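Novice: Can you keep this structure in mind? I'll have questions shortly.
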Amino acid sequence: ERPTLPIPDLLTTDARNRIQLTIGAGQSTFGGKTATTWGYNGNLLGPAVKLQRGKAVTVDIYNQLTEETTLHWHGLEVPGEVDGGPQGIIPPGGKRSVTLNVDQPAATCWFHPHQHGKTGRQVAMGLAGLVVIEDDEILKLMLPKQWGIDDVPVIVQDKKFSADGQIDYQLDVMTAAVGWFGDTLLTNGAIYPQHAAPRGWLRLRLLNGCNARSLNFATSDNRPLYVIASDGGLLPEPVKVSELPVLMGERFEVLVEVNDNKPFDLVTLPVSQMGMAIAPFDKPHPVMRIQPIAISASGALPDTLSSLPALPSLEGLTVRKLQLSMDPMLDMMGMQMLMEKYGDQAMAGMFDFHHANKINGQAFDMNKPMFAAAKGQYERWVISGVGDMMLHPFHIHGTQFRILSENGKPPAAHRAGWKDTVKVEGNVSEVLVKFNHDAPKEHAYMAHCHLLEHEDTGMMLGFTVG
Ligand SMILES: [Cu+2]
Ligand SMILES: [Cu+2]
Ligand SMILES: [Cu+2]
Ligand SMILES: [Cu+2]
Ligand SMILES: [O-]
Ligand SMILES: [O]
């Protein structure tokens, strides 16, 4: 019998107007074997923090780990001071408080650690949570909204484990090149769970929370997914797709029809990324089973969802060029180890390594922001991965941007709205980006590749705003 899909608690402010998040180590069970894991308000993963546009929420964060961590609100438009990048250190056994002055549209964002050089490991150990932002607009739509019934978060992650059951994380020459990936897929921390969903429309809030693995969602029987939202919020209208690529750290919300009785699976399809199509990921891989039930639901697929502003005119905009690179020795050694271990299937569908990944010729330097961006002004950022064939989902803190061109082409319709991530893979991308909030040298915004092992080995830059 498949375990039921764990549903993260939807966390709102308490009596005192505060939200409390504890970061700690505990135990989880995978395939009948115990493993040390980390979680927010629990042993693994975390809650969904519920925020409202125009309202302030104070979060008290208690680090009960025996090492330093930070807490970053991925997708949130907040000042550098509360961004929780690598400078936002929470001492082990300590507490830091932040006030989130939420001022962006309804969206599914998320939160996770950003410890300098160790973010890959800290996510792999289990730290990730969700953010549900609501506004006046979205609540007027007749979208499915019964949390954990017909409005369901789906955090999809791979891991690998050693024979003793423990999470087998390493940042080594291979993983610094191609990323940390595993052979076991988790859905809100469970292996191939089932979710009982009302007949009618089911809303899934999908997060690719893998360190390095890209995903491609579809249904087992090829029924369509209706995309209603991306990283930064609602699309102007639903986009019908038969499959949905999702890069590391991206979110999409989809609606899917729930028939009367017969179950079906959400699946992920094999991707063309180095290392990611090794069995059992060489074939469609189940993510979770959806089991129809006959209980109350009234969610609908609306004809129109929202209104996007026009892209800003390109004339006069500051252009910033971000050249991603990997030391040729890392690229070659990394690919060699991958090929030697796994053989040709590692390419199906296609010297210190600790500072071998770079932007504009420089591995991340926490003490030296690369540039000062303007506040309240659209800029055009041009991000290139010409020079290697690794996947680089490029993510910029402090903003939700518009993609102008994604890796050689205009963005697909469902990726043309509000995004915090853009694909860079052997080509060049352009985003139109505005920062509404300040970030000083001491608490700078990060712009980085969200393949975490690249990030941890230097593919990140700091920038100030204001
Ligand atoms: Cu972020
Ligand atoms: Cu992130
Ligand atoms: Cu990268
Ligand atoms: Cu980040
Ligand atoms: O991130
Ligand atoms: O992030």
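Numbers here mean position along the shown chain, with the first residue as 1.
Cβ atoms here come from the backbone N, Cα and C positions, even for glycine.
In case it's useful when we look at the structure, here is the feature table from Swiss-Prot:
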type    : residues                            : note
DOMAIN  : 26-136                              : domain 'Plastocyanin-like 1'
BINDING : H72, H395                           : Cu cation 1 binding site
MUTAGEN : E77 to F (Swiss-Prot position 106)  : Increases oxidase activity with ABTS as substrate
BINDING : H114, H397, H448                    : Cu cation 3 binding site
DOMAIN  : 198-263                             : domain 'Plastocyanin-like 2'
MUTAGEN : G275 to K (Swiss-Prot position 304) : Retains 20% of cuprous oxidase activity. Increases oxidase activity with ABTS as substrate. Shows dramatic conformational changes in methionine-rich helix and the relative regulatory loop
MUTAGEN : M326 to L (Swiss-Prot position 355) : Almost loss of oxidase activity with 2,6-DMP as substrate. Loss of the copper tolerance phenotype
MUTAGEN : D331 to A (Swiss-Prot position 360) : Strong decrease in oxidase activity with 2,6-DMP as substrate. Loss of the copper tolerance phenotype
MUTAGEN : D388 to A (Swiss-Prot position 439) : Decrease in oxidase activity with 2,6-DMP as substrate
MUTAGEN : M390 to L (Swiss-Prot position 441) : Strong decrease in oxidase activity with 2,6-DMP as substrate. Affects copper incorporation into the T1 copper site
MUTAGEN : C449 to S (Swiss-Prot position 500) : Loss of cuprous oxidase activity
Novice: Where does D388 (mutagenesis position) sit by DSSP, helix, strand or coil?
Specialist: coil
Novice: For the deposited coordinates, which leave 22 residues unmodelled after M350 and before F351, what is the C-alpha to C-alpha distance in angstrom?
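Specialist: The answer is 28 Å, taken between the two Cα atoms.
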Novice: How big is the gap, in Å, between the Cα of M390 (mutagenesis position) and that of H448 (Cu cation 3 binding site), rounded to a whole number?
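Specialist: Computed Cα spacing between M390 (mutagenesis position) and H448 (Cu cation 3 binding site) is 14 Å.
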Novice: When DSSP is mapped onto helix/strand/coil, what comes out for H395 (Cu cation 1 binding site)?
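Specialist: Its secondary structure by DSSP: strand.
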Novice: I'd like the per-state residue tally for the domain 'Plastocyanin-like 2' (198-263) from DSSP, helix first, then strand, then coil.
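Specialist: Taking the domain 'Plastocyanin-like 2' (198-263) as a whole: 0 helix, 41 strand, 25 coil.
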Novice: Would you list, in sequence order, the residues of this chain other than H114, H397, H448 that have their CB within 8 A of the centroid of the site's CB atoms, where the site is the one recorded for Cu cation 3?
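Specialist: Here the nearby residues are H72, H74, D83, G85, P86, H395, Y445, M446, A447, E455, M460.
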Novice: Same chain only, sequence gap of 6 or more: which residues have a CB within under 8 Å of the CB of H395 (Cu cation 1 binding site)?
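Specialist: Sequence-distant Cβ neighbours: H74, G249, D420, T421, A447, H448, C449, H450.
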Novice: Look up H114 (Cu cation 3 binding site) in the DSSP assignment and reduce it to helix, strand or coil.
Specialist: coil
Novice: With the Cβ atom as the reference point and anything under 6 Å counting, tell me which of the recorded positions (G275, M326, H397) are near ligand 1.
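Specialist: Cβ under 6 Å from ligand 1: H397.
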Novice: Relative to the Cα of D331 (mutagenesis position), which of the recorded positions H72, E77, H114, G275, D388, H397 have a Cα no more than 10 Å away?
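Specialist: Checking each Cα against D331 (mutagenesis position), the hits are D388.
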Novice: Counting only residues 6+ away in sequence within the same chain, which have a CB under 8 Å from the CB of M326 (mutagenesis position)?
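Specialist: Sequence-distant Cβ neighbours: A177, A356, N357, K358, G387, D388, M390, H454, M459.
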Novice: Quick check on the mutagenesis positions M390, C449: which one has the highest count of other Cβ atoms within 10 Å of its Cβ?
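Specialist: Counting Cβ neighbours within 10 Å, the top one is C449.
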